[PDB]
Amino acid sequence: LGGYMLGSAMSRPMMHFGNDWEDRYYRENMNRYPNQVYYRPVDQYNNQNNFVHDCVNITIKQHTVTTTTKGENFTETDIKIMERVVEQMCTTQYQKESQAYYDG
Ligand SMILES: Cc1ncc(C[n+]2csc(CCO)c2C)c(N)n1
């Protein structure tokens, strides 16, 4: 990996996009989609968006390869569900891990 760690699977978000075609594609493809996030530890960092870009990148990179060779074929629609919920989870894992990095 280089220095990345899986936070774990998303606790079934019930979140949103504002685009009903992406709402549906979440409920219709979540069985196939990459539902978990890999990050570098927050210790070298101070800000979510840049870290979170690397976090969505490493989980999408590994897990798209893992799921395509199981029988999948993601689209820009699946990427937009993935990128949203992974980015939300990456930023939420940053919040918890950054609180713990302040706590000890
Ligand atoms: C895991 C999960 N993610 C997204 C939605 C979809 N959804 C929630 S708000 C809204 C956007 C349109 O107002 C839609 C319909 C869901 N139900 N479950």
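Using the numbering of Swiss-Prot, the residues shown for chain A are 125-228, in order.
Method on record in the header is solution NMR.
Cβ from N, Cα, C; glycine included.
Listed in Swiss-Prot as a mutagenesis experiment, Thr183 to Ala is described as follows: Accumulates intracellularly. Under the DSSP three-state reduction, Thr183 (mutagenesis position) is assigned to helix. If you draw a 10 Å sphere around the CB of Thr183 (mutagenesis position), it holds 23 other CB atoms from the protein chains shown.
Quoted from Swiss-Prot, the note on the mutagenesis of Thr199 to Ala is: Accumulates intracellularly. Counting only residues at least six positions away in the same chain, no Cβ atom sits under 8 Å from the Cβ of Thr199 (mutagenesis position).
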